[PDB]
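Some notes on the structure that comes next.
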Amino acid sequence: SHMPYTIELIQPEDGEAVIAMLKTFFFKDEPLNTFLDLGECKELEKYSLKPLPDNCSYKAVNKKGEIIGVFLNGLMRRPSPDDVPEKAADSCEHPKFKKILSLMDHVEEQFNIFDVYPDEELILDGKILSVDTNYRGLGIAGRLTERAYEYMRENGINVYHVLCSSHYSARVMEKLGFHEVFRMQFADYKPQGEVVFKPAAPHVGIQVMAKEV
Ligand SMILES: CC(=O)SCCNC(=O)CCNC(=O)[C@H](O)C(C)(C)COP(=O)(O)OP(=O)(O)OC[C@H]1O[C@@H](n2cnc3c(N)ncnc32)[C@H](O)[C@@H]1OP(=O)(O)O
Ligand SMILES: OCCc1c[nH]c2ccccc12
Ligand SMILES: OCCc1c[nH]c2ccccc12
Ligand SMILES: OCCc1c[nH]c2ccccc12
């Protein structure tokens, strides 16, 4: 049997298994990744492992011990009064991944989640969410998300922030009790005067989603 599954804290020694799962699914089937045909992307591998030592990322593991879902989260801190805002895309050599990092930089230049919550110093950031295709539609995304609420409660974190790359994923977060705090249509994202991302019409654009727990 493959069911039931558990939800467990991701450990540093899980890095290779996490990357293997993401390469099978997220790298190929997150909408922007598939639109670009990301391919091999060691920089996304490194990006995905970065939040693990924050000790608040979760894996769904089936009855055979295989990872069938992950939600990789990191703590984000309010920029210091003397902050030097850096563009993440400036340190990326992979051209396709750079386009995604540039989109993230653009969102952050237009919208600062910390402006919404002036009293908060630390906010949980949901960075990478992926569920194995054969296990989709079972509520695993919600159970991964709910495990983060436990971490938030234990540590007095009030806000969970998730940048969603498609209305499809934003709708999942809405079902889980998140609400939109910022949006941008792909048709309106023209950093150098021209559209960069043209996925299918139902995706629409990015929505930053937030929940206060
Ligand atoms: C911060 C970020 O990572 S943003 C990018 C988010 N990740 C991606 O886009 C990667 C590709 N997508 C996925 O991995 C998954 O679709 C996820 C993680 C978004 C959702 O995971 P799931 O555990 O399937 O979520 P859930 O069980 O709530 O199903 C969501 C919706 O998918 C639909 N769905 C239903 N059955 C299936 C199925 N077999 N396969 C795919 N979708 C299904 C339903 O519309 C369902 O909503 P509903 O059950 O409330 O009616
Ligand atoms: O918040 C953005 C989530 C995301 C969508 N596509 C990606 C590719 C690499 C890393 C993160 C993302
Ligand atoms: O191919 C679309 C992949 C997808 C991304 N987010 C979702 C949410 C629900 C169902 C499918 C998706
Ligand atoms: O259902 C689509 C709702 C929507 C309106 N404007 C947007 C911009 C980005 C993502 C989604 C939307």
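Numbering starts at 1 and runs along the chain as displayed.
Even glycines carry a Cβ here, placed using N, Cα and C.
Pulled from Swiss-Prot, these are the features on record:
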MUTAGEN   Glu30 to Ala (Swiss-Prot position 82)  Reduces catalytic activity towards tryptamine
MUTAGEN   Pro31 to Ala (Swiss-Prot position 83)  Reduces catalytic activity
MUTAGEN   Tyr47 to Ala (Swiss-Prot position 99)  Reduces catalytic activity
MUTAGEN   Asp125 to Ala (Swiss-Prot position 177)  Does not affect catalytic activity
DOMAIN    129-202  domain 'N-acetyltransferase'
BINDING   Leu129, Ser130, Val131, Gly137, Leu138, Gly139, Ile140, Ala141  acetyl-CoA binding site
MUTAGEN   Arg136 to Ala (Swiss-Prot position 188)  Reduces catalytic activity
MUTAGEN   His161 to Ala (Swiss-Prot position 213)  Does not affect catalytic activity
MUTAGEN   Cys164 to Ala (Swiss-Prot position 216)  Does not affect catalytic activity
MUTAGEN   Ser165 to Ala (Swiss-Prot position 217)  Reduces catalytic activity towards tryptamine
MUTAGEN   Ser169 to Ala (Swiss-Prot position 221)  Reduces catalytic activity towards tryptamine
MUTAGEN   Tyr189 to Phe (Swiss-Prot position 241)  No effect on the catalytic activity towards tryptamine
MUTAGEN   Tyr189 to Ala (Swiss-Prot position 241)  No effect on the catalytic activity towards tryptamine
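Listed in sequence order, the residues of the same chain lying 6 or more apart from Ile140 (acetyl-CoA binding site) and placing their CB within less than 8 Å of its CB are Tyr5, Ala60, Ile68, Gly69, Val131.
Only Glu30, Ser165 of the mutagenesis positions listed as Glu30, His161, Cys164, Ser165 bring a Cβ under 6 Å of any atom of ligand 2; the order follows the sequence. Among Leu129, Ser130, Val131, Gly137, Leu138, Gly139, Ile140, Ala141, the residues given in the record as binding acetyl-CoA, the maximal Cα to Cα distance rounds to 15 Å. Cβ neighbour counts within 10 Å, taken over all protein chains shown, single out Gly139 as the most crowded of the binding-site residues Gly137, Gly139. Across the fold, the C-alpha of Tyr47 (mutagenesis position) and the C-alpha of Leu138 (acetyl-CoA binding site) stand 27 Å from each other. Helix, strand and coil content of the domain 'N-acetyltransferase' (129-202), in residues and according to DSSP, is 33 helix, 16 strand, 25 coil.
For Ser165 (mutagenesis position), the recorded positions whose C-alpha atoms fall inside a 10 Å radius of its own C-alpha are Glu30, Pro31, out of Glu30, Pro31, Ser130, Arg136.
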